[PDB]
Amino acid sequence: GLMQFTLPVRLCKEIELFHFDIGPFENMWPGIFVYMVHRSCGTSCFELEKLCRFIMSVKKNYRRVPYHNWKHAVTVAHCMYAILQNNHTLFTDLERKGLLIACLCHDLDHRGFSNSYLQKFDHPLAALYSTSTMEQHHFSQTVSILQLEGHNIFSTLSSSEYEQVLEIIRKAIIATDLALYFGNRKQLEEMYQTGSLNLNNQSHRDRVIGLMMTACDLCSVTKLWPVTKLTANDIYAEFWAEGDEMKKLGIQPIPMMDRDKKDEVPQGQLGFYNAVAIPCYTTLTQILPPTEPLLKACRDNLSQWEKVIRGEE
Ligand SMILES: Cn1c(CCN2CCOc3ccccc3C2=O)nc2ccccc21
Ligand SMILES: [Mg+2]
Ligand SMILES: [Zn+2]
């Protein structure tokens, strides 16, 4: 009850910033997560022993893939922590509980392969979940872990509050399917610009949480350039392995996934910044002005990729 997590001074200060990198010491990531829950939610939100058992079972159900790993989980939760801390009064008690957990769980049991690859492979999960294949899986793994003995971090909630938090988590995890991001953001753009955006409308809150989930999920592009650049290596290490596996199925992969087309990476990053990232953080900044540092950091990294194409690096 009286037991705070405390971080060294440099982390205590930098963890509050959007561009914080959680560092290479894996053993400190559980502690960093608990710290963020305690400041974001309260020391009373979860029973410490249940929360610790929950975190460690989540960690175990992430795989040793180059990018969609336990470090991604905690990184995406930190971006959500920074959004929630900069927007103190906009979110409910259940939202604060649900969203950090949603972010920690959002890529549970990821194999390093896209929905497209599972569908072309004819993976059993593509028969069980026809759209948002991996995301329905990640939600299913989240419910499985919550149901392990001593892992029910929500046990003090009422039956209807429990249903509400699991519903926040489900929609938040489904929203990380980038296929769903484009339509979600277009609707949020129209709603904001015609002035119809209403944060008391649940269907509107759902849309805004979805965009937050995309923003946190993509937050590699909002880090300082040396972090962004080195993270891109891990992202492409998965895509190129998927590309190799497409070639094994007799299917030319898209260029993004073809290791023979490394030279097209700088132009592909520009497309991604211009079509996905910048528009994502722009609409987020319009709805939640204190998230502007994410857009600024994203624009700085766009300018760094432009310099790579100009052979300035
Ligand atoms: C479109 N696109 C990309 C985008 C890469 N990408 C896309 C999705 O994964 C991410 C998730 C979070 C943050 C960044 C990324 C990222 O770097 N690289 C490419 C190379 C050739 C052709 C098209 C390409
Ligand atoms: Mg995912
Ligand atoms: Zn993710």
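Since chain A takes its numbers from Swiss-Prot, the residues it shows come out as 724-1036.
Any Cβ shown, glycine's included, is placed from N, Cα and C.
Now, the feature entries from Swiss-Prot:
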type: ACT_SITE; residues: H791; note: active site, proton donor
type: BINDING; residues: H791, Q992; note: 3',5'-cyclic GMP binding site
type: BINDING; residues: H795, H829, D830, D940; note: divalent metal cation 1 binding site
type: BINDING; residues: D830; note: divalent metal cation 2 binding site
type: MUTAGEN; residues: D830 to N; note: Reduces activity 1000-fold
type: MUTAGEN; residues: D830 to A; note: Loss of activity and of zinc binding
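Counting other CB atoms no more than 10 Å from each candidate's CB, the recorded positions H791, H795, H829 peak at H829.
Contact annotation for recorded positions (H795, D830, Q992) versus ligand 2: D830, each with CB under 6 Å from a ligand atom. Between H791 (active site, proton donor) and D940 (divalent metal cation 1 binding site), the C-alpha separation comes to 10 Å.
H795 (divalent metal cation 1 binding site) sits 19 Å from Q992 (3',5'-cyclic GMP binding site), counting Cα to Cα. Among the recorded positions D830, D940, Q992, the residues whose Cβ sits under 6 Å from any atom of ligand 3 are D830, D940. Of all the recorded positions listed here (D830, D940), the one with the fewest other CB atoms within 10 A of its own CB is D940.
A simple way to gauge crowding: the CB of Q992 (3',5'-cyclic GMP binding site) has 23 other CB atoms within 10 angstroms, across all the protein chains here. A gap of 22 Å separates the Cα atoms of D830 (mutagenesis position) and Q992 (3',5'-cyclic GMP binding site).
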